[PDB]
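Asks: Pasting a structure here, questions to come.
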Amino acid sequence: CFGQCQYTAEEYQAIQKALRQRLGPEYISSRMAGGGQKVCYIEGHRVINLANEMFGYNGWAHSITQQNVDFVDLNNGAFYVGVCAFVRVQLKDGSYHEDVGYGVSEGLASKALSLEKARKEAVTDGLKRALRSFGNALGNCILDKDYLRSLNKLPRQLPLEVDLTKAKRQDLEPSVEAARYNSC
Amino acid sequence: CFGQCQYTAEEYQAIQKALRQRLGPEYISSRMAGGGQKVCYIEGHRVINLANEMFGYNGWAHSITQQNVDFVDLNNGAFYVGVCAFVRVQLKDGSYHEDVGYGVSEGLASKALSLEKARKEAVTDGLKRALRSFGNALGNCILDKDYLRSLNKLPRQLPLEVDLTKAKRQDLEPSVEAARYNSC
Amino acid sequence: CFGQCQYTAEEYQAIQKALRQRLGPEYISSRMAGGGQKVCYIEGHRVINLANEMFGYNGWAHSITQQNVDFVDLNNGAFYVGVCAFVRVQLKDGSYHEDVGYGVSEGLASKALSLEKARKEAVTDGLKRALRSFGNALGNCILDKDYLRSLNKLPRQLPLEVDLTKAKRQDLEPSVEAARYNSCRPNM
Amino acid sequence: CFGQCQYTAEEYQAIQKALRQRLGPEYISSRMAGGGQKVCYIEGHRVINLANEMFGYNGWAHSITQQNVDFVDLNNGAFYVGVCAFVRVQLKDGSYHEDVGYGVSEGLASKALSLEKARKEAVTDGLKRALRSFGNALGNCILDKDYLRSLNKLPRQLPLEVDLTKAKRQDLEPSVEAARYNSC
Amino acid sequence: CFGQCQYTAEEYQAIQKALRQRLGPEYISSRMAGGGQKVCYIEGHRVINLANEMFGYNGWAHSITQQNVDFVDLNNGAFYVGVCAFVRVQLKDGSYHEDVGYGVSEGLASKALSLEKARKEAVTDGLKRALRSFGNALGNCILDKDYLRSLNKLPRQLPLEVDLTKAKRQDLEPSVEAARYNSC
Amino acid sequence: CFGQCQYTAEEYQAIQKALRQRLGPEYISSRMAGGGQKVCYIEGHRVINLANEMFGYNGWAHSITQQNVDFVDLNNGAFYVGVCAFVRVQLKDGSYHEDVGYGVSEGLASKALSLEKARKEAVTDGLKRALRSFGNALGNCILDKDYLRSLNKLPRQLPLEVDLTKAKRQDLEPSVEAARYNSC
Amino acid sequence: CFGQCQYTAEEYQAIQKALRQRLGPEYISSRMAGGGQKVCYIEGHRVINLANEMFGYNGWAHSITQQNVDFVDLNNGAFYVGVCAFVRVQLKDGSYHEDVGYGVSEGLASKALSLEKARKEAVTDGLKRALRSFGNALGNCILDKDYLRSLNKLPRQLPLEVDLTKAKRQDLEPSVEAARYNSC
Amino acid sequence: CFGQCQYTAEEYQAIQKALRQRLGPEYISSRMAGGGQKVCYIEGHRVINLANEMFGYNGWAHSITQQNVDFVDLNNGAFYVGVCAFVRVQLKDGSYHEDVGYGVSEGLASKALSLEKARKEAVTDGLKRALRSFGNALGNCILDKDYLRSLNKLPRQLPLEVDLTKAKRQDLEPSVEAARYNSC
Amino acid sequence: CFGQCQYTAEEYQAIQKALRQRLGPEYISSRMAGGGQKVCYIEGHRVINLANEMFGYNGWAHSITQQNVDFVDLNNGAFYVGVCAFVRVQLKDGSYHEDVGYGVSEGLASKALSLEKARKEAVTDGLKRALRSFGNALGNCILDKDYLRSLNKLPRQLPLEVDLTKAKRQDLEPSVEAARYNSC
Amino acid sequence: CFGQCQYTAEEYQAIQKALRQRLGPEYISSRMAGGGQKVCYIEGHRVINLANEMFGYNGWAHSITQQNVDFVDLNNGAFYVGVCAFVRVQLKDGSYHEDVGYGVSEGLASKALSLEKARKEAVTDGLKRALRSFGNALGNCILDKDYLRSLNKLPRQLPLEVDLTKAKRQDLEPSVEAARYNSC
Amino acid sequence: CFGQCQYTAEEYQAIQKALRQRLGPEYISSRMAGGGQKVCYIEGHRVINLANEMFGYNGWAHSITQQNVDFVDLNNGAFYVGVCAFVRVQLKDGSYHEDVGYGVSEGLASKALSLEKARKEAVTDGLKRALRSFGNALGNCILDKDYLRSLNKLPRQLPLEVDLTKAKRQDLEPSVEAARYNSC
């Protein structure tokens, strides 16, 4: 079961080599920091797909060990909220890494939307930072200053396009259901 | 039993592939977000049926680790409520993902209905976000802003009428009762 | 035993199919929401019987993880009470789902009866929300607003009539007691 | 031992079919609601006997998870008390149901008798609500507004006469003592 | 050991049949109640002997889950005390029932004797309510109004004369000591 | 070990028979309650020897689940103390009974001796009440008012005379010391 | 090991017989109660030696479940202190008895020596009360009013004389050191 | 290992006999106490060595269940401190005894050194009282007034000269190092 | 599973040799300390990659034992925040080291990013210090002042230029997916 | 493993005999008590080496069950600090001893260095006090006044000159590496 | 795994003998205390390398049981901070030692940098003091005064030159990867 599943030699060796790879510019987003340098980052859903592909859908796991609301301050009808979350990522063999993420919302008049923004971003932030610890392929490169301006010296690539033809159109999945019947 | 059954290679392979698939326009709704443009999301019952079909009715599970009422504010005879929930989804082999969901009710005059909406929406929101982490087919595609733009480039779908003919007639389920009898 | 009984393939598949089924109008009720539209729902006693038929009387279970009284307000000789309950449903193999339910009492002069209503409604509501996570047949179809529009397609049903001719009238259940019976016949 | 004892096919089958039965008018009582309609209910001692015959004296069990006094209010020389109880019923195979019951005492001048009445009524009420989850025969039919209509269409009959000719008059139970001796 | 001693069929069937029996008038006591008819009840020492003969001295057990003094009120030099107790009864196979009992002392001037009376009555009251869940012979018949009516029609009998001829007079138990010795 | 044994049929049967016996007047003492008639009781040291002879010195056990001082009141230089104890008796096979005992000291001027008397009597009182749940021979007969009236029809014999001839006079126990050596 | 050592038939039977013995006047001491008559008691060091000879130095054990200082009162430069202790005695097979002891110091001018005396006496007192539940030989006889009457009718005899010729004078115990070496 | 190692028949009977011995005057010290009494005691280091020779360096153990500072009082630049300790002694077979010890410092002007003396005396005192329960040779004779009377009727002896010729002068220990190597 | 796999003979030997190696100048950065000379440190992402390469992506793990915010101080519109974190690193055989890290924000005008900065740096700061404990190659050399001297005596090396040709381009990992497939 | 490793017959005999040894003057130090006599003691490092040689570096262990700061008093610009520590020492077989140590700093003007001194010396003091319970050789002789008399009659020996020729000069220890590599 | 691996005879004997060694002056630093003696110590990183080499990178482990900030004092724009930490060191066989360390910062004007310094010093301080318990080779001789002044009698060496040629320059580690691949 999960946490007691020891890696085979072949699967171990493949995953080790795979994690060294750095991410191409298709993976990286940007936004200029307020008053300062354009911070590069990876979007949450890309990290999840990376992990799901790196380890398998049943190969990694994550939980929220703790989340905490540091402050909600009201100044002239506007809200300022910071939230941290502690996120622990685990693999099928028991391996694990845990890190902190943070979340911010300032200036909205809805207290709710402030807290919703902060509480949510704190978690994925923690999830991304936790996953980085497994190697380059899950975001560990994003902070290598040498790697970064290498990306800036690459031609600005126009976004991809997804082909929604063979997209999932019904709930039913006969291929899995067949395989699952052979499980019980 | 649950938390123990290892995936077979057969079932693992099928589910691994199945989860990569993106979701068609059948699955996406749109509201009008606070202060911003059209926001896409998936309604809860679709996530449920996706999961139930992806993993089996007994193949996945979820619990509420915690739910906190952030505030109940009375301003202009209307109640403003924010609620978070932490929802952990687990599969039959012990693999798991947990995330936060949030629930908001602003402007209703019923304190009761405000608390009810926020508490109930916090839970569903957390269940969806937790399920996302398993892959595209359970909602991870919804945030790929490239997927969303390609989604608008398809003809508008019309409400598919559901054929209620073979609807469940009696409580009784004879095939189940036969199978359940011989399981003893 | 319960929590450790794994489903046979012959049983797993039947339930998997059966849970996909949508519910006919025999299962659906409606009432006037406060200030708004017709809201459809399934009554608690039907969800219970659905679960009993889907899983067996000993195939599913539920517990109250927590109940909290959000407020008891007194306004003009009337009480306002809101209560949540966290209800966790489990099947005999350990799979489980948990959700929140809510309960409301507005306008009563009895605080006691206000709390009684809210606390109980919260639990039954939470039980239903947890069971429906298992599929359409336990109530997950009720929210598909294509399903609801299709429901308004069938002519409104006549209420079913209960035939009490074979109603249970004594505690004894010979058929049940017989299944337990052991002859105890010895060798001599 | 209790909680670890699987149902045989024969016992499972008989109980599953038996629990579907609706209850005859012998089981049903009625009471004046304050300001409102006749309320039908089943008396506790009748549910206990139903459970003992359905499951065996050692086939079911119940405990009080928690009881809380919601309030003790004194208004115009009378006490007003509400009490909730959380009652969990379990069968010998480990299956279980838990529900809340409520106990009310309005108008008595003794705080003692008010609390006694509400505390005990809460437990019994919770026990009844928990057992009803197993099926019609244990009380799930009482809320079925169609069931209640057919009950009204039956001739209102006599009360039963109990024949105390075979009533227990002595503590000793030779059949039990024989069976228990032969078991060590 | 206790809690792990599954019942044999021969003892189960004997006890299940035996618990159905109603109790004769030898078991029932009466007091006139305020605002109602005579109230019937069974004295504690009779329930204990019923339980001992039904299950064996080592076949049933009880503990006090909790006892709570609801209040000690001093009014007019007199004490009003209400106490509840939660009592859990278990059989040797692990079967169990738990209930609340209540204890009342109103009008006494000694706080000590008020608390003593209410605390003890609460435990015994709770034990009686728990044991009657096992069936009619342990007191569940006492609440059946039809049984009660039939009891009233029964000839009233003068108390039993107790024959102290072979009352225990010395501590030693030779048959017990012999049996205990053999077993080591 | 203790709690994990199991009675042989022989010991079970002898003890079940012996516990039914009622107690002769040798065991019964009496005191006039404050303001009321005579109360009959069994002295603690008698209950202890009954239990030791009934069950063996290593066959029964007791612990104090809890002791609570209800109040220490000083009124006109006199102390009023009420104390309860919860006492659980267990037999070697794990069966158990728990009850409450109460201890009272009213009117003394020494606070030390008030607490001492109440605390100790509460424990002995609870032990007596717990052991009597095992049957008549351990005190359950004391509540049989018919048993009591039958006792009054017996002229009270003179206090027994104790023959201190074969009294233990040195610590050493040769019979015990011989057996203990062989058992290693 | 301790708590797991079932008694052999021989050791059980010797001890059962030995514990019935009443104690000679060599064991019994006396004091005067405050304002009243003679009170007999057994000194701690004699109860310890009784237990060691009855059960073996490794056959019984005791622990302090709890000690509470009920009060430290200062009256005209004199301290009044009451302390209770809960003491649990266990035999090598797991059987056990627990009781409360009380310790009193009145009138000393040192608060320290008041607490020391009270704390230590409560523990010894609790040990005495717990051990006496095992039978007459460990002190249960002292409360028998008939035993005390017979005891006061025996000759009051001379203080014993201790022969210190065979007293231990060096730490080493060659007989013990021999046996212990032949055991590893 | 410790707590698990049962006693052999030989080691048991060696220690049982040996523990009966009363101590010679080499072990006994005396201080003067308030009110003129001569108080006899055994010094800590002698009790430790007695225990080490009776049980082996690895045959007994002790822990501090709790230590509490009852009070630190300042009167006229001098401190009054009382400290208790609960000390539990265990033998290698699991048998155990626990007792309270008390530590006192009165009259010192250094608060620090008062607390040091008190905390340290409580622990050693508690160890002495705990070891005492195993028998005379570990101090139970100290409280016997007959033993004490007999000690005075003995001629006094010069303090024994200790011969440091064979005293350890280097850390290294060849005999053990040889034996320890042969074990791994 | 993780924490349960004991190192092979030569895996140990290779890692034991490898960890002694000192780090080259490619790894070291420097920030001008406030008011003082150069302080050298190693950036988080390189330590992570060092650890991943030293032990394998699944060979080491880390968790945040605790994090605390020592202070958030507001002085003239500037925020001062200190945060500590305790980080525990574990190897696949259970070996572990734990240490503290610290995080600081001085001078920012935003409360949120101040807390964000401090909490996040404390964690990674805490991660490095713990990993350093495994040997020179994981950061233990940075504190050797001779090692730092020899570093300045080295040619001032230009930054790396990472070759983004073989950068990871798509989520899917066929070699891993193949190896993962054949492990079920 | 540690805590579970029984002593061999030969090693037990060696350590038992070895521990009797009294310590030569090489181990003993002295000091002035404030206004007090000559206090003899053993320095911390000497006990550490004594234990390491007596039991093996892996034969004994210790932990701080608790440390508590009794007071930090500021008197005349000087700090007075008292700190206790509870220290538990364990041998590889599960044997253990726990004792209290105290640490004192009086007269320093730095609060920080005061607490440091007290906290540190309490631990060493407690470790010494716990170790000495194993026998004379580990420090139990220091309290024997007769032992201390012989120390005076022995020539005041000089502080030994230590030969630093064979001092360890490099981290590497090749001889150990052979034996450990041989083990995996 | 770690904590469960017993030392081999060969490895024990190597480590025992090796730990005896005293450390050369290459290991020792010196800093003069304010107004008093020059105090010798060992730098943290040297102890780590000593420990890593003495026991192996996987042979020893350490954790922080607790860290406390005793006080944060601001006097005239300067911060005074004292911090203690309790650090527990364990070997692969379960052996352990724990000690307290302290961390000091006085006179800095930045609260953040003061607390950072103190928290980090206490851990390293505690780690060194715990390790010194394994023998002289890990720092136990540093306090031996004969050893200390003997250190000055040695030619004061200037720091040896570190050779950065063979420094680890890339992350990749081929030798370990070979052994790591075959370990599966």
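We number chain I the way Swiss-Prot does; in order, the residues shown are 25-208.
Per the header: X-ray crystallography, 2.4 Å.
From the backbone N, Cα and C atoms, a Cβ is placed for every residue, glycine too.
Pasting the feature list from Swiss-Prot:
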MUTAGEN   I:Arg55 to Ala  Abolishes ssDNA-binding
MUTAGEN   I:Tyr65 to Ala  Moderately defective in both ss and dsDNA-binding
MUTAGEN   I:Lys152 to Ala  Abolishes ssDNA-binding
MUTAGEN   I:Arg153 to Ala  Moderately defective in both ss and dsDNA-binding
MUTAGEN   I:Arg156 to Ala  Moderately defective in both ss and dsDNA-binding
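Show me how these features fit into the shown structure, please.
Replies: DSSP classifies I:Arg55 (mutagenesis position) as strand under the three-state reduction.
Proximity of I:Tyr65 (mutagenesis position) to non-local residues of its own chain (separation of 6 or more, Cβ distance below 8 Å) is seen for I:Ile52, I:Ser53, I:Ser54, I:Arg55, I:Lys152, I:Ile166, given in sequence order. In three-state terms derived from DSSP, I:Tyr65 (mutagenesis position) belongs to an extended strand segment.
Cβ neighbours within 10 Å of I:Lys152 (mutagenesis position), excluding its own Cβ and spanning all shown chains: 24.
Cβ neighbours within 10 Å of I:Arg153 (mutagenesis position), excluding its own Cβ and spanning all shown chains: 23.
Its Cβ placed at the centre, I:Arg156 (mutagenesis position) has 24 other Cβ atoms within 10 Å.
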Asks: Would you count the other C-beta atoms found within 10 angstroms of the C-beta of I:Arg55 (mutagenesis position) for me?
Replies: 9
